[PDB]
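Asker: Structure provided below as structure tokens; questions to follow.
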Amino acid sequence: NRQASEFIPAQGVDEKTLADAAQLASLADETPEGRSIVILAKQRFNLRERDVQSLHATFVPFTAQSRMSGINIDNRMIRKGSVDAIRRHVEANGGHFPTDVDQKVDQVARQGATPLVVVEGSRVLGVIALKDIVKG
């Protein structure tokens, strides 16, 4: 029961850029956070959505084996996963993640938030830090 609250760009990408890919990687997530992140992009920086139907792209539902999910489309190939899953995915792409942001992911954990990392191509475009919310 966690909702995205703020996200920081990986080095080389603007945070709004991170939010847009944060969305398309999170379209097909069936996790409660999957909706929180797509709303995090709109409220925080940019009310924006996905564009698979215009490019004929494919959604990749989240799997627990990799603990991550994402989307492939004509113009983008982005994923969002736990920092452990995504970081392995960047090196497997042959790409690299920004340590300053992997550290910011670590800071989201110490505050009790869940750092999801989203990548585009083989690199990370930023982390989405999700925070816990109180009901009633």
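Chain A is numbered as in Swiss-Prot; shown residues: 316-451, in order.
Cβ coordinates come from backbone N, Cα and C, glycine included.
Feature list, courtesy of Swiss-Prot:
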- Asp344, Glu348, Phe377, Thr378, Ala379, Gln380, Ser381, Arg382, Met383, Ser384, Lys395: ATP binding site (BINDING)
- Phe377 to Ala: Loss of ATPase activity (MUTAGEN)
- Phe377 to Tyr: Slight decrease in ATPase activity (MUTAGEN)
- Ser384 to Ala or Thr: Decrease in ATPase activity (MUTAGEN)
- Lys395 to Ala: Strong decrease in ATPase activity (MUTAGEN)
- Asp399 to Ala: Decrease in ATPase activity (MUTAGEN)
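Set these features in their place in the structure for me.
Answerer: Its own atom aside, the Cβ of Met383 (ATP binding site) has 25 Cβ atoms within 10 angstroms in the protein chains shown. Under the DSSP three-state reduction, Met383 (ATP binding site) is assigned to strand.
Around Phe377 (mutagenesis position), taking its Cβ as the centre, 21 other Cβ atoms fall within 10 Å, counting all chains.
Taking the Cβ of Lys395 (mutagenesis position) as centre and 10 Å as the limit, one finds 30 other Cβ atoms among all the protein chains shown.
The Cβ of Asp399 (mutagenesis position) lies under 8 Å from the Cβ of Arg382, each on the same chain and at least six residues away in sequence. When secondary structure is read from DSSP and collapsed to three states, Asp399 (mutagenesis position) falls in the helix class.
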Asker: To the nearest whole angstrom, state the Cα distance for the pair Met383 (ATP binding site) and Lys395 (mutagenesis position).
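Answerer: Between the Cα atoms of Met383 (ATP binding site) and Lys395 (mutagenesis position), the distance comes to 6 Å.
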